[PDB]
Amino acid sequence: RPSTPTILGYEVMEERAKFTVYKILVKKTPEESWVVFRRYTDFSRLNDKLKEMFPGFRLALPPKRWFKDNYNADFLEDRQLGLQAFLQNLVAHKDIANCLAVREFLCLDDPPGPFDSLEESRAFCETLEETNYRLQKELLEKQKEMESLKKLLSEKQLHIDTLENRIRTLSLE
Amino acid sequence: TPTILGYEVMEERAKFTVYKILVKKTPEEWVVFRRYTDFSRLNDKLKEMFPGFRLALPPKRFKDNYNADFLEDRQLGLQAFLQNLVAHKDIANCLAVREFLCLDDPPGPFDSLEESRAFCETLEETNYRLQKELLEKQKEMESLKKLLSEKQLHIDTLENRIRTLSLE
């Protein structure tokens, strides 16, 4: 039942390719509080696990941008408001707010404190690189299932050819 | 036949591999830099437009990313790959191929990295494409699952029919 996670701000970081992280204030007890830094991608993956584990519940993430400026000020602030709404709705549900993946997302178990937070985010956050890697892996696995299916389809088809032979043969005899 | 000079690890706070490629068609004529990733993507497009022709090198990976031995084997595979690109007339004149080597309207020898950043697809776009593919292939797979159910039904029908004729 954690007090409303509140997004404090965002900051655009630079690896010579920019990415945005969100400063999320998290409060457990009105006295002690800590901050975690999360990329949009992370909110995404979370919501994905939520759609799986809670199929009877849908939560809202603001849209993706593949094309229009990602680092636009109006857009980024919009994106933020949307993320805080996402969080409020995230804790307002009882099963969800205590969900395992949620507790990991907010570090409600072993919070970093200051100075530990960039470390934790660096370990946790999936980069676009790693995300794309995952996507390739899935693409391959789905290729596997698809071939398995096509083969299987071929087999059933062969059985059908056989049965038709058996039918045409018996009809004339 | 354009010939590769060497390899270099370039970096914008994420490590990536570029290949410094000399490009000439019947020499007495420039330099282009190309990521492995473009060779790969191009190879995918080749597998699209030229389905009955497969060219060289299969995947890289989960292991040490920079391995000098692996580096040279990969490069040899790449010059062979270029060799295969020029060996078929159609491949050599394929749109994606002539655009790839800057064969349409080449920049000349000083413009190398500029064109390189301009050409390579950004990580955002790569990710968009990949998502699209994943969705398409799930659609296909679902249609397929359906098809298999249909075929199953047909088999049930025919078995019933043979049992029928059996007694008659």
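Note that chain A carries Swiss-Prot numbering, so the residues on display, from first to last, are 106-278.
Per deposition record, X-ray crystallography, 3.3 Å.
Using N, Cα and C of the backbone, Cβ positions are placed for all residues, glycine too.
Cβ-based neighbour count (10 Å, all protein chains) for A:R144 (mutagenesis position) stands at 21. DSSP classifies A:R144 (mutagenesis position) as strand under the three-state reduction. Under the heading of mutagenesis, Swiss-Prot lists A:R144 to A and annotates it as follows: Abolishes binding to membranes enriched in phosphatidylinositol 3-phosphate.
Of all Cβ atoms in the protein chains displayed, 22 besides its own lie within 10 Å of the Cβ of A:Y145 (mutagenesis position). While the structure shown retains the original residue, Swiss-Prot records the mutagenesis experiment A:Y145 to A with this note: Abolishes binding to phosphatidylinositol 3-phosphate.
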